Each structure stands twice: as structure tokens, then as C-alpha cells.
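A short write-up of the structure that comes next.
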Amino acid sequence: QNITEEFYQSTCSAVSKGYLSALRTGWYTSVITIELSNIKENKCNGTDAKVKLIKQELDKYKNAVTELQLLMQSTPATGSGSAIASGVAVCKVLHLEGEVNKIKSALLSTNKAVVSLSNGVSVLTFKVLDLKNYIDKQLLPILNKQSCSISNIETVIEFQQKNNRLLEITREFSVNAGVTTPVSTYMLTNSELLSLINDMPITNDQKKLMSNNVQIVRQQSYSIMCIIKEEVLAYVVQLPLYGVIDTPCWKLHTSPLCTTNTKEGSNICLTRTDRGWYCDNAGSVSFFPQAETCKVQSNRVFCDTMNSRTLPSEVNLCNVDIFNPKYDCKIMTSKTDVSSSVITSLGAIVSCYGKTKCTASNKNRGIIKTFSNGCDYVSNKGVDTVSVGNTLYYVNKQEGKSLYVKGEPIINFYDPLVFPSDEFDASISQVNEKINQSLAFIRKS
Amino acid sequence: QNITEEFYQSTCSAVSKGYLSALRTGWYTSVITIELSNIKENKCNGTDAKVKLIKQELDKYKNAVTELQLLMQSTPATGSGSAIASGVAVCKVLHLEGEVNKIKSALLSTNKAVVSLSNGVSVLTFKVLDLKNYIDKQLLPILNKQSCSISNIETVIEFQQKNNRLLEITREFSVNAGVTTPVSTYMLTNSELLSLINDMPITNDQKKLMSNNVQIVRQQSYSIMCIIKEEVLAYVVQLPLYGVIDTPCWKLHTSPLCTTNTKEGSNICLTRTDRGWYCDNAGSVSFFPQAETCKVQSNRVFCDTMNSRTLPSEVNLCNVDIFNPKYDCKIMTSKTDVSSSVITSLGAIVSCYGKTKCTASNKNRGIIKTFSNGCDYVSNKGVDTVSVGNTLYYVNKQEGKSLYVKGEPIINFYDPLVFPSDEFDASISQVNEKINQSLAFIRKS
Amino acid sequence: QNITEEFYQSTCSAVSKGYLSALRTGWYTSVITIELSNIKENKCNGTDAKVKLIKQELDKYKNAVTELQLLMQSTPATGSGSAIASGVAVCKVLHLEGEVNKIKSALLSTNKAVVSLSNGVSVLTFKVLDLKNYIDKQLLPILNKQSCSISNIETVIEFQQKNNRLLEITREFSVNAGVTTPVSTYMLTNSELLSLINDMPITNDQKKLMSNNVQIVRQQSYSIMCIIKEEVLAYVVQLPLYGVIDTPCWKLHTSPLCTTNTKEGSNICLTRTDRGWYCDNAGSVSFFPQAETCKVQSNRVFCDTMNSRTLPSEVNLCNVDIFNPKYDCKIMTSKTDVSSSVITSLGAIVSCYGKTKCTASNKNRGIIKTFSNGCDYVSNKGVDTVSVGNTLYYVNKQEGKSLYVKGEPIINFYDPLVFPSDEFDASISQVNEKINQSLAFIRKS
């Protein structure tokens, strides 16, 4: 529960420690079934407004079915496609005959049942909506006359409710070529999802975590539609399976670090590279570069290992002894000294250069701190907002202690004349070797 | 109203002048209220189709309420979160007891009223939909029988209209974890928004601008949902507050500038860096790097100062005397001479290199100009489209004069042998210093 | 139908050949019309629930019309705007009087008809919904009384169906400022689209391709709304027109290539630049850098030439003889040896460096291959997934042969001491020239 932060004055970086992990390592596939009604184009001679409204929505029903066949004609266009290979594999098994009828036989008794597929995969099936039973029992004998019948409007409105979810299904499948994420509430109702999470094979502790952070599970799950035949449409919904839980996570925040020399254009800078989410995973650390690829319920981190990067466990040494002999801490160099500010979880790192104003201000008591030229940090305690130049930043109000690690800025240890100031993705060893090789040429002079 | 453009032949860049500003500097928070009905699971013994449709939507009603509580269990996952700290602060004050009842007491008389919160913030409250009064007065005494009643269908359909907006609210909150942008029409009706803009504290001139460009205000506003208790759901909608209006804005367009030497691979190039939106703000210029972070009703520019960058006022000198002694104009160098074209607001900059065709063509009279090797500009007058290689570009038809600033291309002033041709983010001073230091080594030879 | 892949061991790259093209070269504009009803605010003295529901939706009807006028007040804010200049041009012609009435006269007889505009453009018009005829014939004489009438509910529900699509139109136009893509099913029904594709001028073969891959056409089409007047709203829907069909396409996949020296930090790397989609177009090759700018029904590639890049036909030589004297193959250099894996269409390229595990595993028989240090490739035959470190990758199951082109890795031909290892966007000639110039300084020593 304790959330900690440590600002590194020497490297102009901060690490937010005390976070718990939830890394997606596997995929669970579930087949969702809608029992459709195979009807041919009917036409009876009536002008009744009851049967007129039925024709309009039967057309919308028939159009959504025939268009979902047109989408079926479209081969999976998303990807990449590594992330959906499990759902595609289930779709391919549904093509085989004697598999669509297997689902139909197992779902006649109950709205949910486990089925063993031909590929040996044991998946749970769900008949969310039964259009077949309703349309044939309620609406078929009405319009099965020489002229359209005269039934009341109560049955027509209920038919609007049934057809409304199907229209919502085909409209989301069409714009996304049958692969939608996050899984909308119509692909799988929130009530249906919790029932699906309770069934699926994992512990009660792992089920409790997924059922509490539902929205995060929806954003890390794909809805894939596979086929339509035998009066049934089927689409597979992949669900994240998390194999790494409760391992240490920490987020690295980096800000430029320059010198404070007076004459303009005579300053060198460097910035810590590889900022983002770090989490221990199987004796190593998994790096997450892309922003918002990790979701975060407070104190818990949810990420996917597909957008990851494997790093050795010694990578955390760059947060203490950046000159460590074990790992190659990456930095980028430049002479651009623009004033910026990074909002970390328990404060804000501020890099103030030039004449631009840099202040941390509290709305009630006013400005509480004015930042001098350099890189510094302000604790979130008693600080509402932080301003840099003409840009206003707001500080997070998460409760926790923040530590200030004092240290000489490493940018002061380098000579500006032989300093390489255009290294996009370099390391300490490269900067150390490039300078010594540059000084090797000046000695021979 | 006058829109001007100036192409700089020396730097292969153009500036579109004559634009008015609208920079977001603050946030106004408004609490939106939906009076919910606290009902326990009712079950009466009836098969009437009137009461059957009620049960279906009451389940959808109860499910949307209980799921919106599940979303409430999810801590704010978006961000960052600087941009929503004001809305979060209002959400936290709503948690305190004696605050939810304060909103309920002030909204019993009118559908809108200003409320003073515990945090000293004066915010306007809105009861958009009153589900509590309708459900209890119209539907409670019907189903408050030993068996479900037999009321007509007119009341059931009206209940579908009320429940439809709530289902639209929870479905948008669920996919976005309660933070949606742009604010949809269901979070706040267009009619409700104009009424909210008229009330809010600002001048009639600032209210007239927001009420005219509604869609731009929606795209720069966040909908945040805070809590559900005491038969009321509440969600705060932040609205942009613009403190900078009618200050000069101009958009910088840059295109590569190479040499025209015949032998392949013997050409050097450079391109002006920091292209995008520039607007004067409080004695300085605010730079906007990210595209589409600024919206633009013609002749008016709408941007947010959070995605900004503060630059000194002398930054505009890079558009005239790029060799100015005051500011360090940034350029990037390379030897890649690919033919490209940038569509500016009143024409198009064309960089033609190699043998690729570069023509400005009018659909009625045909090709009007053929571009030679180098960087040039064509006015939008009498020009419909511009083609480069196999890529077709269309020119904007905005009315205004365009000026051609003749000048020797600066790429011709540099010696290709000592020229650094791999500078990602460099400046004129660095290129000037790097070449002189390279020539310092050849003199000692 | 044959899909081929060739892995290049010397360059650590693979090319997926055997694909067919479909490049968008032009735009076809179609005017979509909804005949609106011009009604003034009516108020009759009734409390009937039939006429009460009418007032609620007439307000939603009137609000959607008046708000769509507010959106009309917003000048086109999207772009750029090259891609929509054709639709904007049609919108501007609709402003001229005697043009809105021309559409109204030609659509009174049929729901679809071709119209010659003032700009000489021949466009097909579509009256998708006729709100004017329905509202005035069915609902006007009802409420045209001194007190609201007592008509039944069948007509009210049909009015809900008509007004529902209009509310769907204005809600999508509002969030996107009137420019939406992909074109939703409500901007143009799937049934209306196929009828539009059949009419439009092109061959039966080009019509058959568009009608089969409907969803891809929707994602490469824009819906633009132009004006509201004379009881008619109009919005233009641009449709892709493909001028390049059945030309060779191939996708280039690149992975880092490093050395295998034991001592850490003593390795140099290089990676092929310009990975993505390549397609021959008019005697040259069109390069597509941005991912997902090309859609892909299997065996067919759909791209837009606006996000393209024109390259000479000799660019394919970088896939065989990278040291070719005709073209300058671009590579980037670094010393970062991170283990990665690229999922190509018929396998996976794996770059294994360090101690990180690199295995290709089949779920039934287990691990089938362990990758040594370097860059290698594994065929999709009998391989389900491929793991690198803590990241799991899944292989595509597309059927086709894959060829292994053996060759000495070019990274072994370079001396690490004089090797430039920080070239972001460089070429072979630059690396060749930079090393020789570095060796020119060591000879004079």
C-alpha cells in the first residue's frame, strides 16, 4: 500500500516504487453464440402498421446477417495478428463441419456449457441471445398466412429489443473488420463477463482481481467474429490471462539535465533514456516503452507482455550508481536547453533553463517555491500546481512519502569542448569512449 | 480577416500569418446530476407483456447502476492526469458526506443551481435527467402489488426513453474508465451546453466565441464521473477556459532543401526544424509541436497550453534572417533527397530532386507549372492540384494573397566535404561550430 | 495465389512476395440527401401521452437540425485537407442557389438520380431518408388542431425509427466536425453502398472488387456534411477510386543485425531502413512507411497513394545485392543489441543477442528449434509460437513456401574501431565514405 518516490539529483530522474504487477502472459478464448433465424424473403398482402414495422426490422435483420457474411468474406485484415492468433485458431476449427452442430447440440439445454473442440482446446460457449427460438415461435405463425396478420404491438417492441443488440454487434464488427478492442458491452454484457470470469480456469484470487478491475480487462481483450452457419453466428472473445502477479513494479521519469553557464549556446545536456514502466518478470525486468500500453488501478499495474522488452535484472543500477560496471545506462545528449516539467506520481521534476519562470504554487497560500536554473524536484505535499513558462502543470494528489537523493549533476563532470552533443540513442560507455578517443587526437597534437 | 502567406526561398519554408488565437489557460468544472431510483429486486407473479418489458429494462437499469459502481471501484486510470486534476478534486469533495445531500437539496426546486462546495469552489450543478421522480411516481405504484399490474404501453415506452440515455452514459464511461473526450452529446446535450456556457463566469464576448464554435469546445473538454450515492449519480465535466484571445498566430511549414549537383550521392540537405503552430502569449511565443493538438475554425486558432512549448519572442527572426545573432534556429541535415510536397494554407511548397515529376496542374486548363530541381512554391490562385512522382496533392482554396520572398538557398553556402550530414536535432550554431572545428583539423595538416 | 517469402541472412531481412495491389488514385463524390421538414415551434393544449412523446422527439428533431446548423457554422477544421478537397468543392457548389433546388427537383420522382452540378461535376444523388414527406403527411394534420389530437401509437413508433437515424447522423458529425472516417453504416447503409458502387463509373471487374471488400472501402472513404437549406440536408461521401490494380506488391521486414563477440559492449549493429509496403506503380515503386495505412484482404493489398513515397524501380536491388552501384540502401547503426523478433507473414525473424532465451516452440511437440546468437529465421511450418526472453510471439498460419537465402552477415565485414555506431538515417555510401575518411586520418598518423 505504501507508495514511494525517489528523485535523483545527479541524473535528473525519479522512480516511483511500491507498485504491484499484473502482466498478461496467455490468452483464454471463449465462443459467443447468437442463435439466428434462417428465413426466406416473405411477402404477404397487408397494409397493417403492425406488420409494416416488422418488415422494416426484418430487412434490418436480414441486412445485418447478409452484411456479416460480407464481413466473413473479408479475411482477417488486422495485424501483425500475433495477438489474435489464438482467436483465429478457434475460428478455423469452427469452419469444420460437425463443429457448428456440436455447439448447437450443447447449447440447446443451457445458455452456457463447455465444449471440446477438434483442436483439443476446451472452451466455454455462451448463447447470449436466442433470436432463433424467439423469431420462429413468436413471429413465424403470425406472418405464416396468406395475408399478414393483426397481432398487437407488445410483441413487435420486444422484437425491437432483440434486433437492437444484433445491429449493435454488426455495426462494431464492420468498422473494425471484425476485431474490436476494447470489447464493448454489446460484444459481452458486464453481467455475462463476470459469469465468464467465474467459470474460467484460475484461482479464486486471480478471479477476484479480474472481477474487480473489469474495465481494464475489457481494454486488454479482443472480440473476433468467426463464421455464420446453421442458424448460428459465432465470434470468439479472447480474455487476458495473467501469469505474473504481485511482482515489483516501478515507473521511471526522466527530464533533461544541462549546465548553468551564462553565455548562451555554451551549455551541454544529457537525459536518461528508457523511461517508462519497469516490472520484474521471471528473474528479469520487463521494460514497457510505449505510453498507455500499461493501465493502472492505483497501486496495481496492468500491462501486456507483447509490447514489452526484456532487460537484465541489473538495469535498476542505473537509478543509483549510473557509472556501474555491470550495465550500460543509455543517455541522449544535446545542447537544446528548453524548460520542461514531468508530472510524476508524487510530485514533479522541473528542468529550468534560460529566463523562463519556474514556480511551484499552492492555490491558497500562493507560490511556495521558485526553481533556480538546473534540475530539481518538488514534493506533492502542499503543492497544487506547477508552472513552467506559459505552461501550467497539475500535481497528483496520491498519498505517500517522497525522498530526495542529493548528488552532483553528472553533466558537470564533462568537458564541453570534446563533448558529443548529438547522440540520439547512445550509452555511457559510448560517451565515455567517444570523449577519450577525441582526447586521443588532441594529445598527438 | 486578411490571411497572408510568405514563402522563404532561402530556407525552403513558409509562414501563414493573419490568424487569431484562443489558448486554453484554465478549467471550469461543472457537476452533472442524474437523480437515480434506489429499488430492490422486485418480483411479482405476472406474465403480462407490459410488465415483462419493464423487468427487462429494469435489469438493464439495475445492471448499468451496479456496473457504474464497479467503474467507481476503478481508481482514475487515465494519465498523466494533470489535465483532469481539477475534475478529480471536485470528485473528491463529493465523497464527503453532507455534500451529496447539499446537491440534492439545491436541485429539488430547479434543474440548475450554483453550489458552494467544501473546497471553496463555486460550481454550477445540472440535473439533466430525473429518473428518481419518474420511476417512483409512474412505475412504483404499478408494480407495488401482490401481482404485476396491467397498465398500458404509453408509460413503458417513455421509460425506454429515460433509460436509453443512462445506458448511453454508462457505455461511454466503461470503455474510457470514466474519462471521455470529446464530451459526447449524451454526457451533455448541445442544448444543455449552450445554457452552461451562458451561465459560466466570463464576458459576453468570450461566451459568444464558445457558443459559436461548440464542436471545438467539445473536443477540448473532459467528462469525468465521480460517485453514486443517495439516489444520485454525479460526474464532473471540465470546460476549457481561454485566457489568451486575439493574439497573433502563424503556422510554420518546412520542406527539405538540397543541392542540385548532377552526380548521385553528392548532395547535402537541410530542413528547418520546429514546424507547427506559433502564437504570442504573455510577451513570449508558445510553440505547438504535435499536429491536430490545435483545432482551427478558419481565421481562428484553438489550442491547449498543456501540449505547448514556451519560446522567446525572438524566435520569429528565423523566418527572415536565419543567421540572426539572437536566437538559435534549429535545422536537421541529411543526404536523402526525396521529392516531397507540403500543403500550406494558401499554396504548396514543393521540393523536387532527382528525376521525379513535379507539376502544379489545373483541372480545366491543364498543367500550369513544371518545377525544376530545388525547392519552390506555387500560389493557390488558379491551381487545383499538385503532383509529385506518383502522389497527388490538393491545394487549399482559402482566399488571400501570398508573397514570394526571393533568396539564395542557404544549402549552397556550405562545403559538402566538411558538411555534417547526420544531425537529427541540431542548430545553426552547432553546424557552424562543427564545420569550423573540422576545418581546424585540415589547417593543421 | 502463391504467397512467397525470402529471408536474407546477409541483411537480416525478409520480403513477402506474391501480393496484388489496389492503390487509391482518385476520389468519387456522391451527394447524400435527407429531405427535412421545416416546422415552427408548435404548442397545443393536450396532456395525451401520444402527443407528449411526439413533442419530446420533435425537440430532439429540432435540436439535431439547429445543432447541425451550428456545425455548419464551423468551417472545415480537419487537415491538412488535401484528402477532402474534392468533397469540399462539392459542398461549395451546393451553396449556390439554384443548386439545392436542382437536387430537390431531380429527387422528387426517384430516390436516386444523377445530377450535373455548376462546377461541371457529374455526381449521383441519394435521398436515403424522406423525413419531409413522412412528417408533413402523417404528423402535421394530427397536431394541426386547436388541441393536440388522439392518434394511436403505431405512427409514433415509426416516427421514432425515422428520427433515430438522423440523431445518429448528427452525433457522428458533431464529434468529428462533420468529417468522419470510416464511413459509418448510418452515413451510408451497406445496402445503399452496394447500390452506389454498381452505378459509379468503372468496369464490372473494378466494381466486383469494391463490392467484395466493403469494409476496406469504408475505412478508405470520408463522410463530409455540406449544408442545410430548402428542407433538405446534404453531405458528400467521397469514395476511393483505384487506378492501380494487380501490380506486384511486397512487404519488407527488418530486424537488427549485430556481431557475436563475447566481451560486452564490443559489438556493432546495423538494421535495414525503409521497412513497410512496396508496390510497383507506373514504372516506379511506391513506398508506404506508416503502418496500417495499408489494409490487406489476404493476397490483396489496399493502400492510399497520399501516405506514399515514390522510389525508383531499382530499390528492390537492396533485397539481393545490397552493395549495388545503382541505389543507396539505407541502414541505421548502433551498439544496442536487444533481442527482438518480427512476425512476418510466413514465419518470424529472430535477432538473439546476449543470454536471453530465443526458441521456436510447437504446442504439441514442444520446442522445435533453439536460436543461437545472431539473426535467423524460422518457417511457419509446424511452428505455432516463438518466444524471445519474456515476450511470446505467435506465427501467422498462411499457407505458402518460404525460402532461406544463405549469406555472410554484412556486419562482419566492418571494423568495429572505425565503425560509426550512431547513424539514425544513413546509407551504405555514407557508412562507406565515413569509414574511409576515418581511415584517411589514421594513415596520415
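All positions are counted from 1 along the displayed chain.
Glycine too: its Cβ is placed from the backbone N, Cα and C atoms.
According to Swiss-Prot, the protein carries these features:
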- A:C12 to S (Swiss-Prot position 37): Impairs translation or folding of the F protein (MUTAGEN)
- A:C44 to S (Swiss-Prot position 69): Impairs translation or folding of the F protein (MUTAGEN)
- A:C148 to S (Swiss-Prot position 212): No effect on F1 and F2 structure and glycosylation (MUTAGEN)
- A:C249 to S (Swiss-Prot position 313): Impairs translation or folding of the F protein (MUTAGEN)
- A:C318 to S (Swiss-Prot position 382): No effect on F1 and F2 structure and glycosylation (MUTAGEN)
- A:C358 to S (Swiss-Prot position 422): No effect on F1 and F2 structure and glycosylation (MUTAGEN)
- A:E154 to A (Swiss-Prot position 218): In strain: Cold-passage attenuated (VARIANT)
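Listed in sequence order, A:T11, A:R272, A:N324, A:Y327, A:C329 are the same-chain residues at least 6 apart in sequence whose CB falls under 8 Å from the CB of A:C318 (mutagenesis position). Closest to A:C148 (mutagenesis position) by Cα-Cα distance, out of the recorded positions A:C44, A:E154, A:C249, A:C358, is A:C44. Same-chain residues at least 6 positions away in sequence with a Cβ under 8 Å from that of A:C12 (mutagenesis position) are, in sequence order, A:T254, A:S255, A:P256, A:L257, A:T271, A:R272, A:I349, A:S351, A:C375, A:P409. Each of the mutagenesis positions A:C148, A:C249, A:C358 was assessed for Cβ neighbours inside 10 Å, and the highest tally belongs to A:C249. The Cα of A:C44 (mutagenesis position) lies closest to that of A:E154, out of the recorded positions A:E154, A:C249, A:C358. Between A:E154 (variant position) and A:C358 (mutagenesis position), the C-alpha separation comes to 67 Å.
Between A:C249 (mutagenesis position) and A:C358 (mutagenesis position), the C-alpha separation comes to 31 Å.
Every protein chain shown contributes to the tally, and the Cβ of A:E154 (variant position) ends up with 15 other Cβ atoms within 10 Å. Candidate recorded positions A:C12, A:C44, A:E154, A:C249, A:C318 yield A:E154 as lying near chain B, with Cβ-Cβ distance under 8 angstroms.
Here the mutagenesis positions are A:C12, A:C44, A:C148, A:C249, A:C318, A:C358, and none sits under 8 angstroms from chain C, going by CB atoms.
Here the Cβ of A:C44 (mutagenesis position) has 15 other Cβ atoms within 10 Å, regardless of which shown protein chain they belong to.
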